[PDB]
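To start, the structure itself, in structure tokens.
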Amino acid sequence: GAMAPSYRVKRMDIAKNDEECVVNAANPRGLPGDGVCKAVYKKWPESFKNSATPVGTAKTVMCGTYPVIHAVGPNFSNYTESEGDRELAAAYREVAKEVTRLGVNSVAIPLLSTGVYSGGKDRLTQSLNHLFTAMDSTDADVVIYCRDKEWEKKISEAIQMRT
Ligand SMILES: O=c1cc[nH]c(=O)[nH]1
Ligand SMILES: O=c1cc[nH]c(=O)[nH]1
Ligand SMILES: [Cl-]
Ligand SMILES: [Cl-]
């Protein structure tokens, strides 16, 4: 565990993280994909051996000794708001189980279903609150990675609100 488990946010490519493991915003088929998934494929392509896994689940594959946790959020283009919400919460609960099982002291995590799987909606608050529900009972240092300056400010504010 971390000495004083924390949440932080950074605005940069998750493929350059400084944590003991990474969460991929995966697709169910283990394909290179786009966005975070493509950056993860470039950096850790070995981790895509038998990484296919259903929506709402996480599957870890080692790249050397570095764990890549493939977390499959719902594509809100395909799911109803209600079913999508249930699967998005479930994907994060499976991430918390994997982070715990691995015994890591830190994890780099993107906001699932906020990019090409958002169904064109802003899901910062929805995705971040499911991340907190899952990760609050873990003792790993969590570092959330984002792209956009306005998202960094909103994520930082949500973290600081609780402290
Ligand atoms: O390929 C995919 C699927 C989900 N999320 C991404 O970032 N890329
Ligand atoms: O538009 C987006 C989606 C995810 N993360 C960001 O920082 N911006
Ligand atoms: Cl960067
Ligand atoms: Cl996404």
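Numbers here mean position along the shown chain, with the first residue as 1.
Quick check of the header: X-ray crystallography, 1.4 Å.
Any Cβ shown, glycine's included, is placed from N, Cα and C.
For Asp13 (mutagenesis position), other Cβ atoms within 10 Å of its Cβ number 14. Secondary structure from DSSP puts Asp13 (mutagenesis position) in coil. Under mutagenesis, Swiss-Prot gives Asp13 to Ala (Swiss-Prot position 1343) with this note: Partial loss of ADP-ribose 1'' phosphate phosphatase activity.
Feature annotation from Swiss-Prot assigns ADP-D-ribose binding site to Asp13, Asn27, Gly35, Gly115, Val116, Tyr117; the stated evidence is experimental evidence. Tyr117 (mutagenesis position) is surrounded by 23 other CB atoms, counting those within 10 A of its CB over all protein chains shown.
In the three-state DSSP assignment, the secondary structure recorded for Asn27 (mutagenesis position) is coil. Record note (Swiss-Prot) on the mutagenesis of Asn27 to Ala (Swiss-Prot position 1357): Partial loss of mono-ADP-ribosylhydrolase activity; complete loss of ADP-ribose 1'' phosphate phosphatase activity.
One mutagenesis experiment named in Swiss-Prot is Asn27 to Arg or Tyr (Swiss-Prot position 1357), and its note says Almost complete loss of mono-ADP-ribosylhydrolase activity. The Cβ of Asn27 (mutagenesis position) lies under 8 Å from the Cβ of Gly33, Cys37, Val72, each of which sits 6+ residues away along the same chain.
When secondary structure is read from DSSP and collapsed to three states, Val36 (mutagenesis position) falls in the helix class. For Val36 (mutagenesis position), applying a Cβ distance below 8 Å and a minimum sequence separation of six or more within one chain yields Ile14, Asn24, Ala25, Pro110, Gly115, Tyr145. Listed in Swiss-Prot is the mutagenesis experiment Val36 to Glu or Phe (Swiss-Prot position 1366), annotated as follows: Almost complete loss of mono-ADP-ribosylhydrolase activity.
As a published mutagenesis entry, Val36 to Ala (Swiss-Prot position 1366) appears in Swiss-Prot alongside the note: Partial loss of mono-ADP-ribosylhydrolase activity.
Annotation of the mutagenesis experiment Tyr117 to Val or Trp (Swiss-Prot position 1447) in Swiss-Prot: Almost complete loss of mono-ADP-ribosylhydrolase activity. In the three-state DSSP reading, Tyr117 (mutagenesis position) counts as coil.
Record note (Swiss-Prot), mutagenesis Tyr117 to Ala (Swiss-Prot position 1447): Partial loss of mono-ADP-ribosylhydrolase activity; complete loss of ADP-ribose 1'' phosphate phosphatase activity. The unchanged residue is displayed.
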Contacting recorded positions for ligand 1, chosen from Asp13, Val36, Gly115, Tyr117 when the Cβ sits under 6 angstroms of any of its atoms: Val36, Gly115, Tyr117
Integer Cα-Cα distance in angstrom, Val116 (ADP-D-ribose binding site) to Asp13 (mutagenesis position): 16
